[PDB]
Amino acid sequence: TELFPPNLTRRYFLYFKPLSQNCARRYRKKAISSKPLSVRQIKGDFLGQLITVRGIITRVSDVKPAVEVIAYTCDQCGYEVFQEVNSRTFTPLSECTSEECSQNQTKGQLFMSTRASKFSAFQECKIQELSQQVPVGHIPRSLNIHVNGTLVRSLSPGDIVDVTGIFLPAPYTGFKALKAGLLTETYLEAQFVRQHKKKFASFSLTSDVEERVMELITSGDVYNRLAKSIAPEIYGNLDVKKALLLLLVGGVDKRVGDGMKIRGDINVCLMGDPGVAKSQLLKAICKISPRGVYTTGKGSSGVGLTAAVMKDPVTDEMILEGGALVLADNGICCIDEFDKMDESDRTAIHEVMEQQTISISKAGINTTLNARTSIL
Amino acid sequence: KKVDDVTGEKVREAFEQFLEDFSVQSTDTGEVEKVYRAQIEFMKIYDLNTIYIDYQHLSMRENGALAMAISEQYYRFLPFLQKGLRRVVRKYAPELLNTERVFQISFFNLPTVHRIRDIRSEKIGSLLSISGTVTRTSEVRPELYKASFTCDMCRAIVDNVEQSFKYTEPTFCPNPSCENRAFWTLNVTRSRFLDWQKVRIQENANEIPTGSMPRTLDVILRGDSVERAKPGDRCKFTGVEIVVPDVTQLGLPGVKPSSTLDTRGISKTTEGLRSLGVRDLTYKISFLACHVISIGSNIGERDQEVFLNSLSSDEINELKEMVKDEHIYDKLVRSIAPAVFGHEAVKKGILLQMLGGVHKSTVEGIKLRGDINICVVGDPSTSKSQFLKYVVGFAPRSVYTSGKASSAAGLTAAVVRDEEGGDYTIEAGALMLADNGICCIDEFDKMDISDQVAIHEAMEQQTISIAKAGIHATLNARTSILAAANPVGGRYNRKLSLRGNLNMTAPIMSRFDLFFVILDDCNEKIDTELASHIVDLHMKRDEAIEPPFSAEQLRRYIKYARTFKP
Amino acid sequence: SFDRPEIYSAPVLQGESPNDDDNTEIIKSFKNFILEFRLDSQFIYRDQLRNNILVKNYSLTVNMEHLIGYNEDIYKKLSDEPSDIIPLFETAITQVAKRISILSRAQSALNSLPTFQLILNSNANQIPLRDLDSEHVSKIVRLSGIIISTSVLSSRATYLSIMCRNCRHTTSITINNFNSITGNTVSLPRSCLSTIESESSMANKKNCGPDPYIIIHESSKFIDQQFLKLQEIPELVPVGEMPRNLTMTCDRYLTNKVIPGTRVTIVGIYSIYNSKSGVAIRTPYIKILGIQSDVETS
Amino acid sequence: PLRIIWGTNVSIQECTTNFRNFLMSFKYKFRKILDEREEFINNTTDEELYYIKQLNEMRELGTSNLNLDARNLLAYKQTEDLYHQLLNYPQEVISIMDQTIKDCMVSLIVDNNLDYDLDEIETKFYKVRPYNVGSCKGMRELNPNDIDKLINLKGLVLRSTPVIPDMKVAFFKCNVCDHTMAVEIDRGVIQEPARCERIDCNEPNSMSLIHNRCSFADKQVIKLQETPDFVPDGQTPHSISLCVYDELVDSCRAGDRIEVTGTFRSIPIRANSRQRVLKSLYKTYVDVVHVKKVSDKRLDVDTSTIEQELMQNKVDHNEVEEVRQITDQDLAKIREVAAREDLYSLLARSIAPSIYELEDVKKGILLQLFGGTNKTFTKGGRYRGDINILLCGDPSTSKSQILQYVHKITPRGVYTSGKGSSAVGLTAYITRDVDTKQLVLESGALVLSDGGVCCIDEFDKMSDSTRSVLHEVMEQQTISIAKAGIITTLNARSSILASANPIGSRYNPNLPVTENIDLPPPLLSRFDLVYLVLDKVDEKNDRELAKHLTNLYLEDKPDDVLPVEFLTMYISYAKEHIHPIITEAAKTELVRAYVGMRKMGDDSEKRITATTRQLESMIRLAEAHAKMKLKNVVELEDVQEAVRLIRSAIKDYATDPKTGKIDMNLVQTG
Ligand SMILES: Nc1ncnc2c1ncn2[C@@H]1O[C@H](COP(=O)(O)OP(=O)(O)OP(O)(O)=S)[C@@H](O)[C@H]1O
Ligand SMILES: Nc1ncnc2c1ncn2[C@@H]1O[C@H](COP(=O)(O)OP(=O)(O)OP(O)(O)=S)[C@@H](O)[C@H]1O
Ligand SMILES: Nc1ncnc2c1ncn2[C@@H]1O[C@H](COP(=O)(O)OP(=O)(O)OP(O)(O)=S)[C@@H](O)[C@H]1O
Ligand SMILES: [Mg+2]
Ligand SMILES: [Mg+2]
Ligand SMILES: [Mg+2]
Ligand SMILES: [Zn+2]
Ligand SMILES: [Zn+2]
Ligand SMILES: [Zn+2]
Ligand SMILES: [Zn+2]
């Protein structure tokens, strides 16, 4: 008989969680999967292995249906002909290849059935080498991550992350004259994602967090203890750290039935003489917050704060790549040297701190984008 | 043997009966004369190629079935109409057919004129009448009508091969020397051609919807209708909605239709040693016009004799009695811009700008400018833009431009690339659509320096020079300029000079013949009369406007007066 | 560095209504004839096929009058166009034998089954050798005579494995038609098949050259083929003429069945080959489908 | 037993029977029971048969489109599964519904023995348009398992391609015997004949396609900017190409907010034009089934703007509604509320209940929403009753919230900011398409705002060059572009509602009004109303504002004010059906007031001088006030109210005529 293969009857996606360093330490095991590598240290001898890369996510593609096997139907014989696909491009079948049509003189014609074929949710992500992983005087490098199945939308730009996946080769993309032999491009088929800073929206009241929260409550004076522990290096500034902790927590956003909204995010300014460690406090707040963006008054321009239109080649479409205020959405955006900003950036912050949106009407796009930053 | 279409034969018989039987009652006498037999008689004397058929003349025959049959299926029934006309000409005037000539049937005066956006796919291959503003025109080119082909193996030529749009080669090969059909060679020396022009039209300004941009259409003129369309005027094209292959629809969403070869009755063997020819069917809507009429660019030929033969007896009598008036100048001045109260000097300047002066060329070679340029400067809300709106809505070959929304390529001429190809085309700018007209520019002060340089080059030289890309050209820009500008700081500073109030450059200032400075002074009776005039206008719509001359007779007088050379 | 994408099918719907001229329906009717035929009270053909499989004889002997008894339509199709119907009957025999052989060695306690040979005999009207005309061409005829000579057994290739000279692309060719003479109906491909297949994602201008494949002989399979020369009997020959004869080709289990000099009636396809006397003239020959010995020498 | 279509769980017989029982047995009381509205159930409306009446009125009007609510399928008990089968399998289930609708059309006239002929019912093709299929999840939150599923998208239309003819029937003619035959399309593939069909002529490759004899269908691609209800962290809005077919072509114009329901598709895209090699990554789009252009939360579009579009919709039989239907009872309630003595204060108070006080500002916003009537000339001129408002004032005077409410309440407005907008981005621009790689024209903010209100926040921060574009929009309600690609005049009838701050970011009474506003006289003359909103510190005013603004936080979800739906339908009815005219008594008051302020402006720039545009603003405001009270004439009281509003917006009663200063403590009342 000709049966449907198991690949066409699977409803699940299988992923390999890497073994932790602690369990390897318990039982005298030395695992290369547990040790996080930078994108510079992942060489050609790591291909085919399950490895963990540590870095910051810079660009995430849109989720798209990548076909793995295409289903065709034949009216002549009634068979469903399935053609596997494992390349970036494919050619379709025209004449039926089932046994009944192959034996017969008259070949049937195949028509694609999108519902009967098998797709995967596909994303391409760029992971960048961290600042402490780059050697002296070098430019950080990037690595491609292929996210398939149910792991999609688990990676967002600006996230410090450990991505564990299979280091696999790809067909060569580039100039034909510059290739030497069987050159292959590399990508990391992601299997597991570990967040260094867990998102506030992903918080769940499990059994493990409950005992720790209760211990911190019963330790006594949670407000002062949390305030003093934001930057233990910085002496004094108790009220400053208290308002930074309130900045991190934030108030309650208000939605009124007529449609208008009142923001719940606090905005804090720190103005003072040099040598009072306000930049250190800004860096500390960026480290504490899961979505923290640190900017310079002249380092970030107008296009680097709001948005810019750019072409995505993997999805082959023009998309609006956001700036620092977009990157710090639902998070604290820290602007050091606020007095040195130009009038366009001042205007952008002037709209953001009250409206929590950016309205861009330029030659590229006429749009309004959500930027819910709490601004320090 | 070939199979014939019975409906096509009935349509041909009805058409050849219509051509020889239709007649109307004469207006002056009452005689019953056959207009289309007289049309063929007129074509015979002057060796014309086209015949103009009125649509209501075709519609009143029978109960209207023939007109509906021709209109719904014009592409199918067109060769039957052609051979019926050929038979009628053969029966009446056999001398036409010798020069075999190409006959063009032009239909006009359809009951309904459709927009560009009302064009739908159910009307493809049907008779239609659309309207639009011509923005680009193409060079007159030959189109392969009756090709001549030599077979490679025969080395013997065949003639009179019909070409239906895309290039075709016959597979009949009536010479029995070879046994192959696909291979042929084209000889353009003895092949037959037709005139071909592709003019691009755009939606009219009032026909554009609430938020959409105008959409263009490439309408194609053939035969005698070529070069009857001019860039910058509103035209009514009557023809057939045709369909053209399009390649740009490859990446568009939706299932694009394709054409696969049917293999069911083909015997095959598995001997060995599986490729098939399949093509995509992607298309766009175009128009093939047989009749072109140019309606007025307004809301409603230099010699005087050729203009006076155009007018009839009553209109020329009206012209003579209007000229005979001793107070004609005052009537002309008060008839210009009746919505504006006061400002008689500006109305005089606008009237003289419309009339203009003569163009003189000196023996040494320099040309003296006959165009009059007017600039209006003054306080806000002094009806400066009302004059320019009146001029663009009244004067023919006039364009209205905003200073800030304009561009250097938009004001004079632009070199544009189409479909990412190697070909570059010239699109006429605002100074070319207003050639021998008035270009109206509000907010001339808001125009930047580069566009001011680009416009005074065309003011001084009366030409536009193009050297961009691989295109070099010199285009005509003989255009009077009506500019409205605000002073620096908004208010007109009385203490400064004219040059101090205006930021525009000295070459701009030196070429304006008249500067009209309008000042806003608060006096009781002037403000009372102006307020009464404005509220009366708002109350009474058109009844508050009572000019001595209507717009049409004023335009007739302007056209009559422009022929004279003082 | 990815692998071949695979293509597979599975029956889902009924499809279009089957036709009698379709190859699958002809194979199904032939399988029904093999399984369901009864001579007097026994299923002779399935028992014959079973006993052939135990003795490792990959052939079936079918009387042609049994097809008259069962289904006349397939008989007329087989008589009119034997070259198109005999492979279908062989496919039916080997399809039955595949499921017979699997049920046997797992019950009476790898193996590859070749395509079975159709040997078919008949007792119908016997066309004389001088009555063969052009309307018998590419048709099954029954004709008798005496054999002059049987040639040596030549080795034809049934399954042959080939490899490209420099491209090193492996390919396998299976041949199921050995009845041709003086001409290669099936030969090695003129060009390498690695490019058109596009089996690898890399696809490493490269040309392997004209005729780049070589036959790897230790992984190829061969069968035997014999040439026979059949004359009309010398007793019935006009006086003043040399007797006429025909060339015949037999293969597989039809070889080495008859000695020269024996008198045989032979069922076979009257067919055509070109030898390089008339602008378009073809030498006729007989594709032997079965040999019947009238008398057996001692 | 029970027959099931392969790949689905849809049985044709069961679905037809269930949909037939739904059609002949549905009442809206079931919908109200589902929606937990028991005390909103009435007698004469819910108890009648809903869909039987709808098919009866479809037969009477001759239409062939049925708008089906899927929540109604959830309301009925037998079709509770069918709703899911509608969401999961729209292709089969919608065709089943169309067949059932045709059967019910036949049954309603054979059972009741009407005089309507059966042949017109038989030749007509009836199709259903399901809508309200569920929550508006974003398309970036969709998955490849959601292909061929009904989805809702609320969005803004940016542009649309011209009408594309897609092939449905192909016409083939023989070259030698002129034998013509037509073949239907099969799933996008046309089988061109290899040999001639006749027995007399059988020449191979003799059939040629005639592109003009064959029939086509309409197909349009619309670029929609999606505005989902929920936006994830750090997500930037994108655009979706969605395909409309047949009657729905040219039903959506650029710049309107629409609710598109349709099936979620995905097709492969060829890598090269010359090759047939397809890309593995599929391209997703939306095959549109039904479009909703009306919302109860906002106003309808202006009917004077889309008159030719409405006639074209009548010709094309698309049967999409641009304005909401007004019954007899709610029109009676409109006529009842128009007889209220406090109608002006009630309507102004009901604008922004969350915004405290600002009574005159709300009155001006209300008059701008109503607008003056549009007078077009028979000669060719045009007067547009668009009211323009500037809101200059102190920080935190709830003006940006007023812009937000106006942006939400208008049909097709666009909210924009100063220094974040450019001249090209406000008028029009040329972009590169991602599908065709062609240069297409796309609209700016002012063109997209036509027929609505363009809200500009932080108007002072805009550049002088960018503000110089606005002059023609404020004056003539057009934009006359002469660029390389565009040389035409585009209608932009958008009321400008701007917000601004003084030079020092706070009003300084020492400096005059003109220097505090800091706008050029050409730009400031074009604003019909200029509202100087001031922050005067008081005991009772601060107490009341604090109590109002703190009472919102009493509960999680927050006199008498009208509901937003009734306010929208009242304003829409008044705009559509009332066109007031000016009488001689109104003319006398208009002229007298204009001449009076021209004379008052003679005193010694530092002060706002009177302008002819102020007289036109008087006329427009009086006409809007007369339109509010459903009067077809403009009387003296409306003109007096317009003059009072103009004086009170600029605080002319507090301003000194000579010095131009404003005193806070003396004349101003908080
Ligand atoms: N109270 C403090 N406790 C600890 N370290 C401090 C304190 N005040 C200043 N410093 C140190 O002084 C240095 C000042 O660095 P910054 O953080 O850049 O100060 P600053 O306020 O940002 O100066 P700017 O950039 O001109 S505003 C850092 O090394 C701080 O760690
Ligand atoms: N003398 C006048 N006669 C008739 N209408 C007038 C007169 N002066 C002003 N108006 C009206 O007042 C308005 C003035 O509009 P505009 O013509 O745009 O003013 P303007 O003179 O162009 O000043 P700018 O440059 O636009 S600020 C229009 O509605 C005119 O109809
Ligand atoms: N009178 C008021 N009624 C209601 N809410 C008010 C009032 N005054 C201020 N608010 C609120 O106070 C906050 C101030 O924000 P906005 O008033 O919107 O800012 P703004 O009025 O545009 O002034 P800017 O932005 O500094 S120019 C908002 O949450 C308002 O809702
Ligand atoms: Mg610092
Ligand atoms: Mg003006
Ligand atoms: Mg604000
Ligand atoms: Zn098949
Ligand atoms: Zn030839
Ligand atoms: Zn090779
Ligand atoms: Zn034919």
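So for chain D, numbering is Swiss-Prot's, and the shown residues are 176-733, 739-784, 788-853, in order.
How was it done? The header gives electron microscopy, 3.2 Å.
A Cβ is built for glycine as well, from the same backbone N, Cα and C atoms used for every other residue.
Sequence annotations record features per position, and here Swiss-Prot assigns domain 'MCM' to D:518-725.
Residues annotated as ATP binding site in Swiss-Prot, with sequence analysis given as evidence: D:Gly568, D:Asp569, D:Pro570, D:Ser571, D:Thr572, D:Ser573, D:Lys574, D:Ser575. Under the DSSP three-state reduction, D:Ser573 (ATP binding site) is assigned to coil, being neither helix nor strand. The Cβ of D:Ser573 (ATP binding site) lies under 8 Å from the Cβ of D:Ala527, D:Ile530, D:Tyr531, D:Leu533, each on the same chain and at least six residues away in sequence.
The number of other CB atoms found within 10 A of the CB of D:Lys574 (mutagenesis position), across every protein chain shown, is 24. The annotation that Swiss-Prot gives for the mutagenesis experiment D:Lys574 to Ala reads: Loss of MCM2-7 complex helicase activity.
Each of the binding-site residues D:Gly568, D:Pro570 was scored by the number of other CB atoms within 10 Å of its CB, and the largest score is that of D:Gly568.
Local packing around the Cβ, expressed as the count of other Cβ atoms within 10 angstroms, is greatest for D:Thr572 among the binding-site residues D:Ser571, D:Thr572. Other than D:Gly568, D:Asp569, D:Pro570, D:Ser571, D:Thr572, D:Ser573, D:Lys574, D:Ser575, the residues of this chain whose Cβ falls within 8 Å of the Cβ centroid of the ATP site are, in sequence order, D:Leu566, D:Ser674, D:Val708, D:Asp710. When the C-beta distance to chain A is held to under 8 angstroms, the recorded positions D:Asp569, D:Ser571, D:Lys574, D:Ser575 reduce to D:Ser575, listed in sequence order. DSSP assigns D:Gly568 (ATP binding site) to a strand. In this structure, of the binding-site residues D:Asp569, D:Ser575, the smallest number of CB atoms within 10 A of the CB marks D:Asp569.
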